[PDB]
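So the structure is just underneath, and the comments pick up after that.
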Protein chains: 4
Amino acid sequence: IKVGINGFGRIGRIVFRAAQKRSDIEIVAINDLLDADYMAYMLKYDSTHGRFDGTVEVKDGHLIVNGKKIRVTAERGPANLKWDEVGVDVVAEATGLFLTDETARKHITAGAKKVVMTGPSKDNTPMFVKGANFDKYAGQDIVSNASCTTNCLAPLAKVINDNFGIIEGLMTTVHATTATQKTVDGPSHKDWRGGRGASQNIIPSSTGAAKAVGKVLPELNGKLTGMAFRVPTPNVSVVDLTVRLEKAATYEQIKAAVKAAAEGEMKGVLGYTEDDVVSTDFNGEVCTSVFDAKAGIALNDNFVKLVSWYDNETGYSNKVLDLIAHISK
Amino acid sequence: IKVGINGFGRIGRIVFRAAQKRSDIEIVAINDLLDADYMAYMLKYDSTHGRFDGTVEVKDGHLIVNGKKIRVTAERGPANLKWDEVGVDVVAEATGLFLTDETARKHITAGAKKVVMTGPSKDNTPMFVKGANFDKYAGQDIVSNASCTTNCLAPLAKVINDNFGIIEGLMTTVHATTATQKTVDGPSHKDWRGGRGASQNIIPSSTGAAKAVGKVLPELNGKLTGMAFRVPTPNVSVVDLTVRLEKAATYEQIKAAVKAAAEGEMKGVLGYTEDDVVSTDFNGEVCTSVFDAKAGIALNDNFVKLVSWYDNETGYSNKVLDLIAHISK
Amino acid sequence: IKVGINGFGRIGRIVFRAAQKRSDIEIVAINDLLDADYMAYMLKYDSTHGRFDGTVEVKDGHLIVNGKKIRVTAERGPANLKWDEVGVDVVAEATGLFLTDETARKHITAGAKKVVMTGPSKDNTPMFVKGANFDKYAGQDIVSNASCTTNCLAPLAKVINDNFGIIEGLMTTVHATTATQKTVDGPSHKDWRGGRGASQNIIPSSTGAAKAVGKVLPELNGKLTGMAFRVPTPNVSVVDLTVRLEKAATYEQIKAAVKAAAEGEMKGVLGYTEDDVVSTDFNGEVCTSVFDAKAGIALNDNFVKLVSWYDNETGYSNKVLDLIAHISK
Amino acid sequence: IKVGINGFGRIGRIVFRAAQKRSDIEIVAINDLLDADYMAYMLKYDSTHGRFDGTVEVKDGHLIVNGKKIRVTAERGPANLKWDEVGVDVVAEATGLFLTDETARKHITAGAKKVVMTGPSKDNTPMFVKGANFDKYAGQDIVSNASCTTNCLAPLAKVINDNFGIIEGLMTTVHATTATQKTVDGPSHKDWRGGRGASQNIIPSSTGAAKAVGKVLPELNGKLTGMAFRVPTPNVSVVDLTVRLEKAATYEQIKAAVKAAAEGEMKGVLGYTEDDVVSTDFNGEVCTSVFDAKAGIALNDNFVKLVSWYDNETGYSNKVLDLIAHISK
């Protein structure tokens, strides 16, 4: 599978890094508004993920990564990208600018066969989350991989709902700082809290991840909503899910049910630990949802708070590639 | 009212600072294992609360704060403190070492009339929280002011339970870093997570504040439990309370009920805002519980998540003085 | 003196705050690309400087601060500002966009008499630094107040050079995070280091402050150069000046010389301490240069390293107002 | 070579981790005041260095790391350690408690042949720094590896002094937070600045590393002194060396001289880069001194400021093992 990346931001770069360790996917082209030498620097050095484990060199305005040449472009309009030349099958839409059908379809008019959006859709483009509803993919040519937080919540919510039935749930994610935030108090006209200094503050934030679960798991439609707190850590976030269960279930039953999925049909997607973990212990986590057995607490058999960690860059990026491979089957 | 402080830590120092702005309470003596010149330095400069707004000088091994002399001691055993000489009525027990009756009663054998513990009791010493059960004080000579988090949760929980009836509740506090934590990964044998580097990590932590509410509000006994996440901020924390209500209540009804208490019988204890606040906006907050109207969210009329901020040093310290004045009436 | 502010960023906002405490300067108009209600929010709440100590209300698209009305505008081109109507004498150019003569002169064509740039000039507009060369102002109608770091270095360098003669000097400033930096690794095409996550990194950075001293103190022209390290603190920076002296001088002679200037002709500009200060102890410092007596060290009588703190927002902003008042004499 | 570690702190743990990747050194025993299961947890998870790349299991109160058994002890007095049983040749003294001859010689009375202190000596025990004076080791049975900062400064200083002659030098290290510091303002009676909150502050600090260079490089005795600034980063520090050269030398000559040593006789000790690096780019750096070519600046041919990075844990730990192997030749 030959794939091109549009947007070499946080997600595009780690999608690129993760794709190197895969045998079924080849990155052949990248498009961003930055020169290739700068793109090389951003790939070689990363304050969160360490130095690139490979070779990066610039030759004639293009990138040579581990011997393979990657066509570099800097086109602003996605109709122009000429995806035909390097022969790309799927395009990873990681700019955040093109989250509709008409936006991303310009990739298909430019020669790509299918595209995966590295963010939640803004129209009705179908969203797919591994562990949740990958098995419901119906050959659509443009898909969304939802968001970091949905990829953490949905697999956990599916296991809980399938074994015990979620009547209703309220969610809080304690989220690491992201590129949208400011170093000091600065302008953020659509989200006033979000403009305050990120390193000084716990910042409440809205989120649609809890309701978006209703789209990937229609059973839970209208039963979850939530919010977020942004805190001054560079990476790794944690979901705090408070749910009511129709079927009584002790905490040990919940642990066993999650551990079973983590070792079975959801291996590599849902993780499970009983160790004294903290957030940095998941820097690099490929699982999109690691259940923290000892951090959760139950008030009784039908009212429980469940905790699950996610590397909001590494897990999401690896599942973007899983979605790319899945829609290419 | 003449008061002595034992333990010049974070809480003892800000209890001292807040007492300066009061007309009914006079700090006359301090006891800690540190020299008086060092105690002066820790009072003059504070990375969180800024420079002391007053004069501090050391004369003959004692402190002269705003002209008044304060007797400085360095006795390890509380029987020795000779509280008689400077004539102290109430002693603020801020070391954390003496949270029983037999521990703190050595202050009373040393000449003090009553003592207030600046932390949750470990035996059955009664706890009192302003807004919750100050009106139930029955002349006891040794009392506890509970904890920072209880002082935030209990006034909010009382308003919600009195107007709508809490069936059950699960609580998460996103807590600022405290003195118990480590700068880098270091030994913490009773709490392994708590020893991990505080500036790098979201650290899950246990808490008894949600169950302790059942002690100050016996109606809620057995209906709340919770947990905590420690995050790399220096001060100010936030409570996230997910509750089921027996009586249906829209979010606007909850806002109006909390705002009414904040402007009425709980003025100065419970606060209320609809602004786009972040945590630093409450650095120095005297209210022990500031309801964040826009950060909270309701799934339906009986299942809601409520958010309330607290300066875990300033609010708690001011209410320690309120408890000292209350038990002296 | 009636003054208008263009650009309500970090510097414009704290220039506004500091002007409130002055009897000779009245802010009558503000111009920024933000709505007035948002500008009110950014004035009321500040993660570094706390809540505004006054009243802010929005009435008919304008700001009412402490009873006084302030004309709010949102004009992108400075020719349009119509400074005549509210009758402004001096304009504080705090956008950073207009650091030439032709740029800022559009303020004078718009009705203002003089303008002060809140940043170093890019052409040959004269720069003035209090303690350095305010006494050399020659009635020019457009001036620059240099930069935060120059306002710290120049008064210290003048005292050292006047008493002992600086042969040569190398400077390092350990600088707090600023609005130009990123929360996580992100694009910064003109300064690749500057785009790396600010909270995770010590970031080396270029600086022209050491050479710019040669402009405000022509004696030191060509004798100083330097560099910077950006570190994850929100405010307050520190200059580390390594100099060779022609005249031998013990460290105690240097302390006495700096203390003399701090208590004499440079009172309120240059500060002096021998206390165990850290950076937060200067959050709010009005002095642009506080000599740290105990942090400095001498190798011998002619080779010494001198340390001086500055609040890169508060000191600079207060001296912008001092320059405004000085050019209005 | 069989080696035992005393003290499983930051340095002891990373000495252990680095020793795993070596063929000449085998860790056979560890001694600390912590249970073996806790020691396992501290080895498996590290907020700065990630998860251990190997297997850790506890069997009968001992550690099994990568199949090999390691004898765990918890003896407070080093005479008791019975180093004979597991047959250890060299002991790494990483507690910081035993930095004299009489202190550490109890390891030799306990069966060890030689000991290496993972810190600067407090008596006259010889210090050795790779790149500086490893070739001057004279068969002594107890040695010190100096400090993190000396291991960065000395190799750089040797190259500069050997090629150009250092007349005099002043040094500043911008140092990451260490275990000695506090999360919030707390007691530190021997260093008042050092007790202030580490995440909020730039903290000036004393250092003996610049003078200690005179011990490992007797030519530079009395020609260097310095200071430090502690900043809120978890790991990696940087040396800023301002020197006068007797022999004129352009900056490009200095770059070429350092690059030559980094590629020649000091390969693996002294590193060299011209890239736009920041501190996280050296998390895991094995070189004890990486010259930052573009961060340094020269005022003229005889007065220059040189910048060099070091991972204060990883570089130092790897050279502790190099010293252990060197004294075993």
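Following Swiss-Prot, chain C shows residues 3-331, kept in their order.
A Cβ is built for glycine as well, from the same backbone N, Cα and C atoms used for every other residue.
Features of the protein shown, as given by Swiss-Prot:
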- C:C150: active site, nucleophile (ACT_SITE)
- C:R12, C:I13, C:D34, C:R78, C:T120, C:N314: NAD(+) binding site (BINDING)
- C:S149, C:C150, C:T151, C:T180, C:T209, C:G210, C:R232: D-glyceraldehyde 3-phosphate binding site (BINDING)
- C:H177 to N: Reduces activity about 50-fold (MUTAGEN)
- C:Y43 to I: In strain: ECOR 70 (VARIANT)
- C:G266 to D: In strain: E830587 (VARIANT)
- C:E267 to A: In strain: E2666-74 (VARIANT)
Maximum Cα-Cα separation (Å), residues C:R12, C:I13, C:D34, C:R78, C:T120, C:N314 listed as binding NAD(+): 27
Which listed residue (C:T180, C:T209, C:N314) has most other Cβ within 10 Å, given these are binding-site residues: C:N314
When distances run from the Cα of C:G266 (variant position) to each of the recorded positions C:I13, C:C150, C:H177, C:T209, the nearest one: C:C150
Surrounding CB atoms that lie within 10 Å of the CB of C:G210 (D-glyceraldehyde 3-phosphate binding site), all protein chains: 15
Sites among the recorded positions C:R12, C:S149, C:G266 close to chain A [C-beta, under 8 Å]: C:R12
Least surrounded among the recorded positions, given as C:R12, C:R78, C:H177, C:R232, when other CB atoms within 10 Å are counted: C:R78
Listed in sequence order, residues with CB under 8 A of C:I13 (NAD(+) binding site) and six or more positions away: C:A96, C:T120, C:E315, C:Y318, C:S319, C:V322
Integer Cα-Cα distance in angstrom, C:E267 (variant position) to C:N314 (NAD(+) binding site): 22
Cβ within 8 Å of the mean position of the Cβ atoms of C:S149, C:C150, C:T151, C:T180, C:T209, C:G210, C:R232: remaining residues of the chain near D-glyceraldehyde 3-phosphate: C:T175, C:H177, C:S207, C:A211, C:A230, C:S239, C:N314
Rounded Cα-Cα span from C:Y43 (variant position) to C:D34 (NAD(+) binding site), Å: 14
Distance in Å spanning the most remote Cα pair of C:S149, C:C150, C:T151, C:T180, C:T209, C:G210, C:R232, given for D-glyceraldehyde 3-phosphate: 16
Other CB atoms within 10 A, centred on C:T151 (D-glyceraldehyde 3-phosphate binding site): 26
Subset of C:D34, C:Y43, C:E267 (recorded positions) with C-beta under 8 Å from chain B: C:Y43
Rounded distance in angstrom between the Cα atoms of C:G210 (D-glyceraldehyde 3-phosphate binding site) and C:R78 (NAD(+) binding site): 28
Which of C:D34, C:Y43, the listed recorded positions, has fewest other Cβ atoms within 10 Å: C:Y43
